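Okay, so here's the structure we're looking at.
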Amino acid sequence: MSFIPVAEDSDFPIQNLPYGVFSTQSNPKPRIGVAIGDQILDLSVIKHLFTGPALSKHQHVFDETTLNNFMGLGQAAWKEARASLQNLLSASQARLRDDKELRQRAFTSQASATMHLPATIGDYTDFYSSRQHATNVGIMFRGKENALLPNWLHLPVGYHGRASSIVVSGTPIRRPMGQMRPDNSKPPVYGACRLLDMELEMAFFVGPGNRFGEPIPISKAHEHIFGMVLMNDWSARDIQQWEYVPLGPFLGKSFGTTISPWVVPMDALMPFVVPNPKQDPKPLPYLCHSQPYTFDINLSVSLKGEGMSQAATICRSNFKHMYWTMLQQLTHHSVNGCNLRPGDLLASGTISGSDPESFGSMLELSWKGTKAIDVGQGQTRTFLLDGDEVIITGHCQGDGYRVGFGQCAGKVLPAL
Amino acid sequence: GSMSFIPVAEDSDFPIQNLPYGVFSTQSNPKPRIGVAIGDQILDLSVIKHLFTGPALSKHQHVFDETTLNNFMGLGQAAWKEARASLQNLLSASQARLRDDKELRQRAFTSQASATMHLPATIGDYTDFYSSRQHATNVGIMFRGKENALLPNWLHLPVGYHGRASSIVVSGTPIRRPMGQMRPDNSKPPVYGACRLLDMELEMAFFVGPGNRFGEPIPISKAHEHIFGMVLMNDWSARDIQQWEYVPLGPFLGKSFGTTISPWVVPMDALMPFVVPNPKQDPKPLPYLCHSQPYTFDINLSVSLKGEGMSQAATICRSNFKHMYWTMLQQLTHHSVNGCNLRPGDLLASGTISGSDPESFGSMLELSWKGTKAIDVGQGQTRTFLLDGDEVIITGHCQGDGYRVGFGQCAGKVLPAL
Ligand SMILES: [Ca+2]
Ligand SMILES: [Mn+2]
Ligand SMILES: [Mn+2]
Ligand code: NA
Ligand code: NA
Ligand code: NI
Ligand code: NI
Ligand code: NI
Ligand code: NI
Ligand code: NI
Ligand code: NI
Ligand code: NI
Ligand code: NI
Ligand code: NI
Ligand code: NI
């Protein structure tokens with residue numbers, strides 16, 4: 001089904017076909033591509049091959065420097081694009097395989113490519129939808145009997161994030177300065193954050209908007225989910241704890257948030273859908289959906305420090321843990337008439353399962369700095385050190401192939 | 001004083017001392033474009049852009065051809081100062097260049113009355129601060145209790161939260177009463193329905209000029225270089241939705257259904273004549289928040305409410321920006337201290353501007369004390385929270401000798417819920 005060979009270890013078989021923005025040494029202009037094997041198929045080069053009804057008059061979306069306009073076309077266009085790509089790669093429509101002059105312009109090596117943020121993100125929201133993550137933060141901060149606050153099981157709690165500091169995989173992250181209060185009996189101090197953390201999340205991009213004042217009913221929520229990326233919500237826990245009452249996390253989150261560049265479309269993930277977790281209490285009707293919209297995605301996080309020769313896997317978790325689905329999050333986010341826009345990023349929350357090996361932050365893995373995490377070669381961590389590199393990966397396991405997400409990586413630079 | 005060839009009423013918001021920037025279109029020409037308000041006219045900068053011949057602007061005249069102010073904001077203070085001096089000259093009663101060019105005036109001016117204003121910039125990120133000591137005290141009492149009403153961090157840093165950028169709308173945009181989830185009965189599950197405690201919040205906000213690079217703080221001594229100018233803002237709020245949702249991650253759907261700004265961006269140079277010494281802070285802030293430069297402004301603010309049956313709008317709040325405890329310089333410095341990258345056109349709002357006098361409380365949550373006191377809105381008529389069809393208008397002015405620097409309107413009418 002693909003004339004482009006795909007190795008067994010590839011994140012990018014024919015069943016994936018994610019969208020990203022890339023550039024090369026020869027042509028520095030960011031442009032839209034699709035990953036296949038170790039190659040990128042350049043959609044600006046092949047834009048004229050999308051001849052179907054939804055795209056024939058809208059080929060210009062493939063000439064843009066971001067995915068926003070393609071996202072905003074909606075599901076008929078996404079489905080047509082994916083079918084066109086499938087038919088070109090199988091050579092059912094043989095133009096791309098057989099037009100050698102087009103072909104040699106259209107495919108470039110991933111290894112030689114530079115990736116960019118896939119969209120101009122107008123608004124970013126971070127949810128809090130893993131019951132074990134919220135419970136753990138609760139146990140650590142408020143105690144076992146108060147682990148979950150009263151609203152949590154009733155709505156998908158979330159907060160507005162900082163869009164400007166969402167950066168693409170591979171961007172170094174500087175340890176932030178700020179204010180903290182390490183001794184509650186004394187005034188706060190200014191200094192480098194001491195409790196620098198990662199957060200394993202996933203996120204989706206919004207497709208067509210909704211108009212200002214017009215909620216998206218849950219029945220239609222699936223029409224607005226374009227596809228998914230990996231996210232690391234870097235966090236400065238000492239800055240966070242001091243600032244956050246009563247208006248929520250702010251500078252403890254906004255110094256950096258990393259996403260992976262390849263946006264895996266929802267149609268690629270639908271084969272990996274599983275039943276939705278039972279919610280008790282049942283949510284209010286506006287949040288109810290029968291459609292399965294929970295996904296079996298195997299997630300891993302590695303840490304490698306300065307001097308260390310091998311990265312250690314510190315977390316293995318799964319997106320299927322989450323209590324509230326993306327449909328519920330999208331619907332709740334628009335219930336009040338808030339206008340979601342193409343390229344908005346809605347993140348899941350930190351993805352922790354019940355097994356401590358699956359906790360999605362070092363705040364949890366180290367239990368607030370009370371337990372050392374073994375990172376191999378005689379080294380241990382509670383929170384991140386200068387020079388540490390964190391890499392998140394994710395895969396769906398098919399029969400004889402995997403749909404992978406590439407990398408969501410960053411290295412910590414010293415405070416300056 | 002100082003005079004334009006364009007006639008200006010004594011109490012006009014838009015004398016030659018102001019010269020605010022905005023984005024407008026007309027019935028003749030739908031392209032949104034950059035203008036400056038003067039008297040009851042707009043001067044179209046796209047038409048006169050070739051008159052900006054100075055060193056900061058001569059190679060950057062295209063910023064005046066844009067559909068938003070972002071690029072001009074991004075050029076920084078030498079460009080802003082050069083544009084303002086060029087406009088003060090061009091609009092002067094004693095300057096012939098534009099005054100006597102009949103055909104150019106025909107193309108360059110249009111009446112405010114027939115213009116449609118648009119949002120002045122594409123706002124990448126919006127942040128709302130919480131910098132009125134009285135407002136934070138009042139909401140603490142009403143949502144949480146008198147004990148620690150002002151929470152332990154408030155006197156040490158300018159508390160703020162990330163707001164929703166997409167739902168910042170220009171003055172005049174109707175605001176639909178939001179649906180959502182609320183918990184009016186503590187002994188029952190939450191319910192879904194129309195908000196019952198719909199509120200306004202009197203704020204001001206500033207737009208960021210040049211940004212800072214990702215990872216690079218803005219030191220407080222340079223913060224003034226990044227503040228372009230100000231608008232009025234109404235942070236519409238759904239207090240029942242807010243109270244149920246906000247612990248522990250903050251206000252969310254209780255704010256994001258709509259936030260209105262006025263369209264004319266008053267540049268900081270226009271406001272500097274109205275600067276006053278900063279309020280004393282005790283405890284003294286940490287050094288990174290310590291600045292001697294005066295950056296508190298005497299701006300008289302007013303809020304009116306007009307019900308769907310009324311002929312006279314009632315003034316329900318009179319307050320002043322000079323009441324705020326933390327300055328814009330402190331807010332911008334704190335926002336970037338961790339390396340967060342502010343970008344041109346970002347909007348940083350002050351917080352609700354409540355003074356200590358109850359007549360200066362900047363929200364109906366406060367003026368009605370969470371529905372326990374009636375607000376007088378005219379003969380016989382009262383409010384606690386906003387009703388369908390109510391129109392809220394925020395205005396603001398700095399008063400000089402024989403002129404004002406005004407802000408135009410920040411208006412919205414409440415539509416019924418779905
Ligand atoms: Ca934003
Ligand atoms: Mn997070
Ligand atoms: Mn507010
Ligand atoms: Na972050
Ligand atoms: Na609002
Ligand atoms: Ni892989
Ligand atoms: Ni062509
Ligand atoms: Ni069409
Ligand atoms: Ni309950
Ligand atoms: Ni204190
Ligand atoms: Ni099978
Ligand atoms: Ni004079
Ligand atoms: Ni006025
Ligand atoms: Ni230049
Ligand atoms: Ni005064």
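Easy rule for this one: first residue shown is 1, then count along the chain.
Heads up, the Cβ atoms here are built off N, Cα and C, so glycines get one too.
Here is what Swiss-Prot says about this protein:
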- B:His135: active site, proton acceptor (ACT_SITE)
- B:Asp128, B:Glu201, B:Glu203, B:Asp235: Ca(2+) binding site (BINDING)
- B:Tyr130, B:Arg144, B:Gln242, B:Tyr246, B:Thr352: substrate binding site (BINDING)
- B:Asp235, B:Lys255, B:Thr259: Mg(2+) binding site (BINDING)
- B:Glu203 to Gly (Swiss-Prot position 201): Decrease in activity (MUTAGEN)
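For B:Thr259 (Mg(2+) binding site), the nearest neighbour among the listed recorded positions (B:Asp128, B:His135, B:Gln242), judged by C-alpha distance, is B:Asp128. The Mg(2+) site, placed at the center of the C-beta atoms of B:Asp235, B:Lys255, B:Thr259, has further neighbours from the same chain whose C-beta lies within 8 angstroms: B:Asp128, B:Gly163, B:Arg164, B:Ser167, B:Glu201, B:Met233, B:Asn234, B:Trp236, B:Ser237, B:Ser256, B:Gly258, B:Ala349. Apart from the site residues B:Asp128, B:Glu201, B:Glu203, B:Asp235, the chain places the Cβ of B:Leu202, B:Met233, B:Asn234, B:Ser237, B:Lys255, B:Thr259, B:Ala349, B:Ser350, B:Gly351, B:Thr352 no farther than 8 Å from the centroid of the site's Cβ atoms, the recorded Ca(2+) location.
In sequence order, the recorded positions near B:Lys255 (Mg(2+) binding site) (Cα within 10 Å of its Cα) are B:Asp235, B:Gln242, drawn from B:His135, B:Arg144, B:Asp235, B:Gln242, B:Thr352. Under 8 angstroms separates no C-beta among the recorded positions B:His135, B:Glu201, B:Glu203, B:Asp235, B:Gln242, B:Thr259 from a C-beta of chain A. Its own atom aside, the Cβ of B:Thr259 (Mg(2+) binding site) has 28 Cβ atoms within 10 angstroms in the protein chains shown.
Separating the Cα atoms of B:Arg144 (substrate binding site) and B:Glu203 (mutagenesis position) is a whole-number distance of 23 Å. Considering only the recorded positions B:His135, B:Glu203, B:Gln242, B:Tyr246, B:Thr352, the residues lying within 10 A of B:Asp128 (Ca(2+) binding site) on a C-alpha to C-alpha basis are B:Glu203, B:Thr352.
Close contacts with ligand 5, defined as a Cβ under 6 Å from any of its atoms, occur at B:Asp235, B:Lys255 among the binding-site residues B:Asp128, B:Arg144, B:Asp235, B:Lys255. For B:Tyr246 (substrate binding site), the same-chain residues lying six or more positions away in sequence with a CB closer than 8 A to its CB are B:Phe252, B:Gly254. Neighbour counts were taken as the number of other C-beta atoms within 10 angstroms of each residue's C-beta; across the binding-site residues B:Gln242, B:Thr352, the minimum falls on B:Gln242. The DSSP secondary structure for B:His135 (active site, proton acceptor) is helix. The two recorded residues B:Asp235 (Ca(2+) binding site) and B:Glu203 (mutagenesis position) have their Cα atoms spaced 7 Å from each other. Distance between Cα atoms for B:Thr352 (substrate binding site) and B:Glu203 (mutagenesis position): 5 Å, as a whole number. The least crowded of the recorded positions B:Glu201, B:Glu203, judged by other CB atoms within 10 A of its own CB, is B:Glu201.
With the fewest other C-beta atoms within 10 Å around its C-beta, B:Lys255 stands out among the recorded positions B:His135, B:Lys255. DSSP assigns B:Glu203 (mutagenesis position) to a strand. DSSP assigns B:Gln242 (substrate binding site) to a helix.
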